[PDB]
Amino acid sequence: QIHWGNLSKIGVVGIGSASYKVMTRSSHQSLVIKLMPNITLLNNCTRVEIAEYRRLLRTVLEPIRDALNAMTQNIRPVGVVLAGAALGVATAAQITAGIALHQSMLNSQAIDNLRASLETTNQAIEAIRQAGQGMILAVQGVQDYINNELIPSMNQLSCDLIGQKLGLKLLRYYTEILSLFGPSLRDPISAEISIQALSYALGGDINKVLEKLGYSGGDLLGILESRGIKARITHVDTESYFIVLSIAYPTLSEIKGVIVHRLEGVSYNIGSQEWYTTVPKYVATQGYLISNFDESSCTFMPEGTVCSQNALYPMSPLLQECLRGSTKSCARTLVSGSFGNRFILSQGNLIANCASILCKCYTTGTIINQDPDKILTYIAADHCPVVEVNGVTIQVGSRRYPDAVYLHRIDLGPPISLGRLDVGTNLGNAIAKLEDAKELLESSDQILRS
Amino acid sequence: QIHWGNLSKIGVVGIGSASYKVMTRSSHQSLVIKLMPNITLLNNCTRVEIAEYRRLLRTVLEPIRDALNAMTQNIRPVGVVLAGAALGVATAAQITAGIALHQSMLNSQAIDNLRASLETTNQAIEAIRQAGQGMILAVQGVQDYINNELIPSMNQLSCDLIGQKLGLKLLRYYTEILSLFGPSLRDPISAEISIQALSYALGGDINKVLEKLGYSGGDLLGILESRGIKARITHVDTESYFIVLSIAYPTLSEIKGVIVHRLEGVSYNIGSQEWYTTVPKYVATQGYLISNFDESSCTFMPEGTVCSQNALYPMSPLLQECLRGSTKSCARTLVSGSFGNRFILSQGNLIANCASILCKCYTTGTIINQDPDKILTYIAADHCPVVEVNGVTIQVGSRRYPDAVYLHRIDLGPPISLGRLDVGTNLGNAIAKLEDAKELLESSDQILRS
Amino acid sequence: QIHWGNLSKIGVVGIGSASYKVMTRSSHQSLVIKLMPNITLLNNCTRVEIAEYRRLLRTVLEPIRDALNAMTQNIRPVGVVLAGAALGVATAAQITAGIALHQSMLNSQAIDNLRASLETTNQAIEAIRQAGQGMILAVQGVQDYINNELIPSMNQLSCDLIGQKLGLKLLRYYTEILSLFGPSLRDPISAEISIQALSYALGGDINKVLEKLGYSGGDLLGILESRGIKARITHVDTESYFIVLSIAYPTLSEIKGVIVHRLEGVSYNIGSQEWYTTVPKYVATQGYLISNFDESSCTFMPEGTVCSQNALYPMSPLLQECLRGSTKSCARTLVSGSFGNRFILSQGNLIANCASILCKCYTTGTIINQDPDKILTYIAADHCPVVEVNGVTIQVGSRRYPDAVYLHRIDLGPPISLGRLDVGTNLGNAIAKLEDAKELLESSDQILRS
Ligand SMILES: *[C@@H]1O[C@H](CO)[C@@H](O[C@@H]2O[C@H](CO)[C@@H](O)[C@H](O)[C@H]2NC(C)=O)[C@H](O)[C@H]1NC(C)=O
Ligand SMILES: *[C@@H]1O[C@H](CO)[C@@H](O[C@@H]2O[C@H](CO)[C@@H](O)[C@H](O)[C@H]2NC(C)=O)[C@H](O)[C@H]1NC(C)=O
Ligand SMILES: *[C@@H]1O[C@H](CO)[C@@H](O[C@@H]2O[C@H](CO)[C@@H](O)[C@H](O)[C@H]2NC(C)=O)[C@H](O)[C@H]1NC(C)=O
Ligand SMILES: *[C@@H]1O[C@H](CO)[C@@H](O[C@@H]2O[C@H](CO)[C@@H](O)[C@H](O)[C@H]2NC(C)=O)[C@H](O)[C@H]1NC(C)=O
Ligand SMILES: *[C@@H]1O[C@H](CO)[C@@H](O[C@@H]2O[C@H](CO)[C@@H](O)[C@H](O)[C@H]2NC(C)=O)[C@H](O)[C@H]1NC(C)=O
Ligand SMILES: *[C@@H]1O[C@H](CO)[C@@H](O[C@@H]2O[C@H](CO)[C@@H](O)[C@H](O)[C@H]2NC(C)=O)[C@H](O)[C@H]1NC(C)=O
Ligand SMILES: *[C@@H]1O[C@H](CO)[C@@H](O)[C@H](O)[C@H]1NC(C)=O
Ligand SMILES: *[C@@H]1O[C@H](CO)[C@@H](O)[C@H](O)[C@H]1NC(C)=O
Ligand SMILES: *[C@@H]1O[C@H](CO)[C@@H](O)[C@H](O)[C@H]1NC(C)=O
C-alpha cells in the first residue's frame, strides 16, 4: 500500500525489505546460582571474609524471599485460583507472572534434595541430576578463582593472604548481586532478566552455561543478540544462600503478511535551499495496513528481522497518508551545510541532488545541470551510462524512474523542526493564536448561517 | 484532588501510593586518593613504568589544579566575599560551590602534614588520624595488587617481569583517572561525583570504603541506590600526586503533605478499535496541587520513595484538569495488536476489556459479554464470585466500582500519537492551517462587531 | 545578530563563547588484530580450548568476510568505477566507504607476507616492518596473560590447569569479539569504530597502542575525548584468523566566523509565580545566521570546542527571532518549588530574582525589595557595592545592565510545558479545535467579503 512512485518524487526510496519473526517459549529449564563457594581445601583461612560475605547477602535476599511469599500465599488450587480480594491490587503482568511462579515452583521435597546436592559440589558449573526430574544446572561465581588460583598456592602463601585474596573477590561479587537483585529490581515477581545481564553472577562469561543448557543452533546468535534468552526468579533460599531461576530458549515464528521496509532519503533543492523529507527509518506493512516499527529489540539477520518484543505500534493517520502517496502530508526539514545524503543508488539508477553536488557525465565529459524548476535528477543509462556524482564513478543501468517533473506538479508538505525546544516554541505560539481566536471559533455556526 | 471515580471510567486506576523523602547533607568527611603506590619492597624493578605513569598523570592533574586556584583566588575574608568584578561571570551553582570549596578545604599547613602521612603508608585503605582533627581516609588504587600478587612473587619472577606486570595495572588505572577527571569533566568546581563512579579509582569496590567512613544503617541501600553519596574535589596536589575529595552521607527528610501516586491503565474498546488513555506513570499531590514526578533519581523503598534530586516538576494545566475528573481533557492513543494491559485487579474487583479478551464466569460457566455501547466491564462478586479473564482464574470481592455506564455518558478526549515524528508531522499540518487562516484570525474583531 | 540587551530583560545571558573546530583525515595506518595467540611454550596443554576458540570465531568472521567481498566484487578499474546495476541499491555513505575499502585494500601478495609475519611473533604489541610499505601494528589480545602468568608457571602448575586458565580467558575474549563484530554490527563496510570501543580487543588498554601508532601531541586528549580516532574494517582472514583495520589520527581545522555561545538563565517573577525562559543550552552564530549546536560529539577545551561530527543543525525561524530580540517569540515555563537558578553573575553585575530570594545590601544592611511591577533586579556598585543574595556575599562592579523596566514594557511569550506527555495532550487539544473549525477555516474569502 506504500506508493513508491510518489515517494521517490520527494527523494524517498526503500533500500531493503525483510520478514518479521517473533519469539515464543514452551520449555523452561532451572538454573541455580550457588552463592556459597566450596572452601573445604582452604583450611579455615577465609573464615572472617566468608562470614562478612554472608551477612551482606542477607540484606539483599530477605526482601526478595518476602516478595515471592507474598504472591504465592494468595494462590490456591481451584488449576489454581488467585485470592483477588486478599491481593487487592495487581496488574495483568503481575497476575500472570504470579501464576507461573506458583506453577513453575520446585516442590518442597525437591528443595531439600537440591540443598544437599549443592553442598557436595566444588565446581564452577555442574549439572545436578535428580531421578525422574529435569536436569538442574548449578553455577558458583567464584569457584573457578578458588580452584585455579587459591588452592594451588596453599603451600606457598600465608593463611592471612589467602583470606584477603578471596575477600576481595567476595566483596566484588556481592556488589554485582546487589546490582542485579537489590532495591533497583522493581517487582521481582514479574522481572525478566536477560542471560547477558547475569554474566558476572555466572562467573563472568555465559558461553559454558549456554553449552550446558543445550542452547545451540543456527538461530542462537540472532536470539542472543536480541536479548531473547530471559530468566525469572522462582525461589530464594536465605538459609543455604542460593537463588533458583527459570530460563527458556525461545522458538522463532514468522508472522504471515508482515513486511519490514527500510526507508532512506536524499535531499532536494528549492532554489537555493536544501530540504529533506521526514519519514521513519523503518515501517511495517500487512496488506493495506501501515504501521511504525520499533527496532530497539530487533536484530536484522540475513534471513529476517528477529525481535524479542512486539515491534509493531500504530502510526498516525496523517503519516500513513504521506506513505500512501500524499506528498503534501509529508513534512520536510532543512539540513545542515554539510549533508551526506545528497545521492542514492536505487534499482540501478542514481537519484541525486545535482544542485548541491557536481553531477558529471563521464561518458561525454559534460556537467549535468539540475533545472531550477526541478528538485531532483534521475540518472539512468539512456542519458549517461557512466556518471561521476561526488567524485565517485558509477555505472548505471536502464531507466527505472521517470525523468524529473517540475516543482509545480509536486505538492510539498509543511516545513517543521523536530527538536524538543523547537517543537515547544512553535506549539506554544500556535496554542496562543487559538486561545486568542476562541470567541471567533466558538461562534462558528452563527457565522456559517450568514 | 485526583478524581479516581472519573478516571476509572476511562480505565485509569492507582496501584500504590508512597511518601516522598529528600536528602540533606550536614557533615562532610575527607577522602584522599593516593595516586602513587608504595613500591619499596619491589626494589626499583618498576622504575621506568612508574616514571611513565607520573608523566601521564600530570597532563590530567594540572588543568584541575589551575581551575581550583582560579576560583579560590577571588574569595577573600569579608565571613568571605566573592570578588564578582574580578570573576566576571558565574552561575549560582558555581558561586555556591566555590564558597564551599574555600571553606571546606584543608589549610596549607595541614597539606604538608597530609603529604608526610601519605608517604609512610603501604596499605590500600588506611585512616590518617591527626592530633585534633577529623579522620582522613587514604585510598591507594593498585596497592592491593602489589601486596597480594607482586611482593610474594619477588623471589620467583625476574625484575623485568615485575615491572611489566605493574606497568599493565598502572596504565589501566590511569585510563580510569582520565575518564573521571580528564577533559570530560565540565566545571570541576561544581562537579558532584557519586561514590559508585569512583569505584575503580578506589580499587574496584566501595564496600570497605563505606565501612571505614562509618556509613551504615537501615537507609544505606536506598541512599546508595539513589546515588545519594556524592564527592566533590577540594584539592589537587601535582607534586605528591594525590587528590582530596569531600564526601557526605545524607540524611533523609520526608516532605509533609506530598503523596506519590503510581498510575496504571487498562485499554478499552470503541466498536472494533482498542484505545488507551495517556497518563503519566507517576504523579504527585500536595493538597489541591497536582504535579509531575520524575523517578529517574528515586528508589522506591517499602517505607517510601527516596530521591537524591528534586523529583517534582510542574504539570500542564490541561493535564491537571484531566486528573481532576475532566475526561475530555485526557488524550487517548491506539494500541498494538498484542496489548498486555487488558485487565487489572483494583480494590478486589476486576476492570477488564471484555471485548478484547474472553471474560467467563467460572461459577456458572457462562461467557461475560461486553455490550457495544460500553467500553469496559467491572466485575465484582455480586455478578461472578470467581471469574476467568485470560485463562487465569481469579476470585473477586464485593463491589467497589459502579456498573459500566454507556459510552454516550462519557466524554472522551482527542486521539493522539506520541511518537517524535508523528508529533512533528501533525504539528506542521496544524501550523500550516493556522498560517493559511491568518487574515480571518487577525480580523476577528470586525467579524464580531456584526 | 543575537540581541543580548533584550534577552537580559527576560533573564537570559551568555556565560562564555568559543571557537569551533572540526576533524579531517589525511593519512591512514593499518592495525591488525591477531586473534590466534602464540602458545608454543605451553606444550599443547591448551589444545582443546584453542580448538573450541577457533570454532566460535568462525561463526563471527565468516559473515563479515562475505560482506566485504560482496562490495569489492562490484568495483573494477575505470581510477575505479562501481557497477551500480549489479549492486542495485546503496546509500552514498556505503558507496563512499566501498571505494575507500577497494583503495585501502592490502594487495593479495601483501596478505601472504602479512600472514607469515604474524605467525613468527609472540608479543602482545609488535610493529611489522614490511619492506617498501608502511609499518603495520599487530596486537594480540591474550598474549600478555600467556607471557606474564602462564609461561612462568609451567613448571609449577598441572597441564590440565594451564588449559583451564587459558580457556577462561579465550572465552571472555571471544565474547568481546562477538560484541564488536557480531550481528549487532550492521553494514561492516561503512562502520566506524572508535579506538575506545576496541580497548578490550586490544588487550584492555589503548595507551601503548597510541604510543606505537605515533599518535601524540597537545590535541590528543581533546581528540580522544570526542572519539575522533576511528577504525574501519579493510580485511578479514578466516584461514589465519586476523582482522585488518584502517585507523586515522585526525587534524583539527577551525571554521572561520563560527562562534559557539553558552546560554544561562535566571528565573523571574510575575506576581507570585516563578517563570523561566526556554532557550537552548548552546547556540552558534556565523555572521547573521543563527543555528542550533549539538554538543554530543564535542569536547570544550580551553582553546575551543573540538567536535568529531558536524555540530551545527538548523534552528526554527520562530526561535531565531526570539534570539534576535523578539521577547514575545520566546516561550516560558513554570519551575519547581526548589529552583537553583535564581541569580547569576554577569559582567560584574548580579541579575537576581529578588522576589524569590532574599536580596540585601551588605554595605548598608537594608533589604533589597523587588517591586511587583518588575520581574528582575540588576545590582551594580552604584546602588550596592557589596551585596548578599542567597547567603553569599558578593562584591559587584560598575553598571553594565540598565535598571529593570516595568513589566508592561516587556512583551512575554506563551507559557509551555516541554514534557513528552504534556506536549501530546496539548497538541491533541489544539488539533481537535482546528478540526472542529474546519468549515469556518475554509471559508475565508466569503467571510471577509461581507
Ligand atoms: C566440597 O568439595 C569436596 C571435594 O573437594 C566435596 O567432597 C566430596 O563429596 C562427595 C559427595 O557426593 C563425595 O562423593 C566425594 O568423594 C567427596 N570428595 C572428597 C575429596 O572428599 C564436599 O562435599 C564439598 N562440600 C563441602 C561442604 O566440603
Ligand atoms: C501523487 O502526487 C500527486 C502530486 O502531488 C497527487 O496529485 C494531487 O492529487 C490531489 C487529489 O488527491 C489534487 O487535488 C492535487 O491537485 C494533485 N496535485 C498535483 C497534481 O500536483 C496524487 O494524488 C498523488 N497520488 C496518490 C495516489 O496519492
Ligand atoms: C612504604 O611502606 C613502608 C613499610 O612497608 C614504610 O616504612 C614504614 O614507615 C613508618 C613511618 O611511620 C614506620 O613506622 C614503619 O616502621 C616503616 N616500616 C618499615 C618496614 O620500615 C615506608 O615509609 C613507605 N614508603 C615510603 C617511601 O616512605
Ligand atoms: C466526570 O465526567 C463526566 C462525564 O464526562 C463529566 O460530566 C460533564 O460535565 C460537563 C461540565 O463539567 C458537562 O458540560 C458535560 O455535558 C458532562 N458530560 C457528560 C455528562 O457526559 C463530569 O463533569 C466529570 N466530573 C468532574 C468532577 O470533573
Ligand atoms: C612463537 O614465538 C616463538 C618465540 O617464543 C617464535 O620463534 C621465534 O621466531 C623468530 C622469527 O622467525 C626467530 O627469529 C626466533 O629465533 C624464534 N625463537 C625461538 C625460540 O625459536 C615463533 O616463531 C612464534 N610462532 C610460533 C607459531 O611458534
Ligand atoms: C526588544 O523588546 C521590546 C519589548 O518587548 C520590543 O518592542 C516591541 O516592538 C514591537 C515591534 O517589533 C512593537 O510592536 C511592540 O509594541 C514593542 N513592545 C513593547 C515596547 O513592549 C523591541 O522591538 C525589541 N527589540 C528588538 C530589536 O527586537
Ligand atoms: C575448620 O574447618 C572445618 C570444616 O568446616 C570445621 O569443622 C572446623 O571447626 C574448622 N576449625 C576451626 C575454624 O578452627
Ligand atoms: C629505586 O626505586 C626505589 C623505589 O622505592 C627508590 O626508593 C630508590 O631510590 C631507587 N633507587 C635505588 C638505587 O634503589
Ligand atoms: C605436546 O607437547 C609434548 C611436551 O612433552 C610433546 O612431547 C608432544 O610431542 C607435543 N605434541 C604435539 C602433537 O605437538
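Per Swiss-Prot, chain B residues shown: 24-101, 115-486, in order.
Placed from the backbone N, Cα and C atoms, the Cβ positions cover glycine too.
As recorded in Swiss-Prot, the features of this protein are as follows:
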type	residues	note
VARIANT	B:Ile87 to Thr	Hyperfusogenic
VARIANT	B:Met94 to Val	Hyperfusogenic
VARIANT	B:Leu137 to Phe	Hyperfusogenic
#### Entry: Alpha-carbon spacing, B:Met94 (variant position) to B:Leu137 (variant position), which is rounded to whole Å
9
### Query
Just how far apart, in Å, sit the Cα atoms of B:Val101 and B:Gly115 across 13 unmodelled residues?
5
### Summary
Here the Cα-Cα span from B:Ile87 (variant position) to B:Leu137 (variant position), rounded to a whole number of angstrom, reaches 13
### Message
Restricting to the chain of B:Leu137 (variant position) and a gap of 6 or more, list residues whose Cβ falls under 8 Å of its Cβ, or answer none.
### Response
B:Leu91, B:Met94, B:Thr95, B:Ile225, B:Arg268, B:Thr270
### Task
Would you mind checking how many other C-beta atoms are within 10 angstroms of the C-beta on B:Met94 (variant position)?
21
## Note on the structure
Around the Cβ of B:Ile87 (variant position), other Cβ atoms found within 10 Å total 20
